[PDB]
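A.B. asks: I have a structure here, written as structure tokens, and I will follow up with some questions on it.
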Amino acid sequence: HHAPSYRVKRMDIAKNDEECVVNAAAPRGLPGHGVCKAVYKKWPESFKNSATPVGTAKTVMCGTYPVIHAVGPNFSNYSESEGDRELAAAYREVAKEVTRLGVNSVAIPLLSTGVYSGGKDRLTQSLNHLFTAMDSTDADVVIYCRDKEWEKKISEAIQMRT
Ligand SMILES: Nc1ncnc2c1ncn2[C@@H]1O[C@H](COP(=O)(O)OP(=O)(O)OC[C@H]2O[C@H](O)[C@H](O)[C@@H]2O)[C@@H](O)[C@H]1O
């Protein structure tokens with residue numbers, strides 16, 4: 001009867017201590033910048049047939065270590081309304097994969113808040129879709145970020161639900 005938790009760490013998600021990692025991926029499975037750059041360097045064999053549509057997630061093992069490639073929408077291409085819908089869906093597919101895998105913990109970034117943000121601050125939008133998807137899972141969730149201001153805000157949001 002463990003107590004599932006949420007935690008935030010400001011560090012490279014490729015150095016995570018969890019049983020699986022979520023990549024903020026691209027639909028064509030191509031190595032990119034940001035999270036996907038780190039994931040490619042650490043777990044390159046997980047990019048075999050990782051391409052998957054926007055709003056979906058696809059898991060590929062690197063050894064026995066699962067890499068969940070989740071494809072958030074690029075807000076430069078989507079309307080705010082359609083993009084918000086795809087971002088919610090991507091996180092829902094992450095939650096299903098985490099559950100299917102049976103892991104006790106997952107390392108997860110904030111999808112569509114960097115290269116795919118359309119130039120907007122989407123910290124709150126993306127974190128809330130994360131919570132909406134993962135709340136009903138019983139995995140320990142650890143959110144990885146790089147920005148000191150964002151660590152604080154993510155940590156505040158976690159605190160004020162406990
Ligand atoms: N190694 C890292 N660890 C933790 N957080 C990171 C890391 N790197 C960046 N962040 C932050 O994690 C957050 C997500 O930023 P992004 O990785 O761009 O994801 P997206 O969904 O918006 O863009 C995906 C596209 O860009 C890629 O090229 C893909 O291949 C795709 O083509 C930001 O706040 C980062 O500051």
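First residue shown is number 1, and so on along the chain.
According to its header, the structure was obtained by X-ray crystallography, 1.9 Å.
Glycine is treated like the rest: Cβ placed from N, Cα and C.
For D12 to A (Swiss-Prot position 1343), Swiss-Prot lists a mutagenesis experiment annotated as follows: Partial loss of ADP-ribose 1'' phosphate phosphatase activity. Quoted from Swiss-Prot, the note on mutagenesis experiment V35 to A (Swiss-Prot position 1366) is: Partial loss of mono-ADP-ribosylhydrolase activity. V35 to E or F (Swiss-Prot position 1366) appears in Swiss-Prot as a mutagenesis experiment; the accompanying note says: Almost complete loss of mono-ADP-ribosylhydrolase activity. Under the heading of mutagenesis, Swiss-Prot lists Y116 to A (Swiss-Prot position 1447) and annotates it as follows: Partial loss of mono-ADP-ribosylhydrolase activity; complete loss of ADP-ribose 1'' phosphate phosphatase activity. Where Swiss-Prot documents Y116 to V or W (Swiss-Prot position 1447) as a mutagenesis experiment, the accompanying text is: Almost complete loss of mono-ADP-ribosylhydrolase activity.
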A.B. asks: Using a Cβ-Cβ cut-off under 8 angstroms and a sequence gap of six or more, which residues of the chain neighbour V35 (mutagenesis position)?
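C.D. replies: The list for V35 (mutagenesis position) reads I13, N23, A24, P109, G114, given in order along the sequence.
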A.B. asks: With Cβ-Cβ distance below 8 Å and at least 6 positions apart along the chain, what are the contacts of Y116 (mutagenesis position)? List them in sequence order.
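C.D. replies: Expected: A24, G72, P73, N74, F75, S76.
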A.B. asks: Once the chains shown are all counted, how many other Cβ atoms turn up within 10 Å of the Cβ of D12 (mutagenesis position)?
C.D. replies: 15
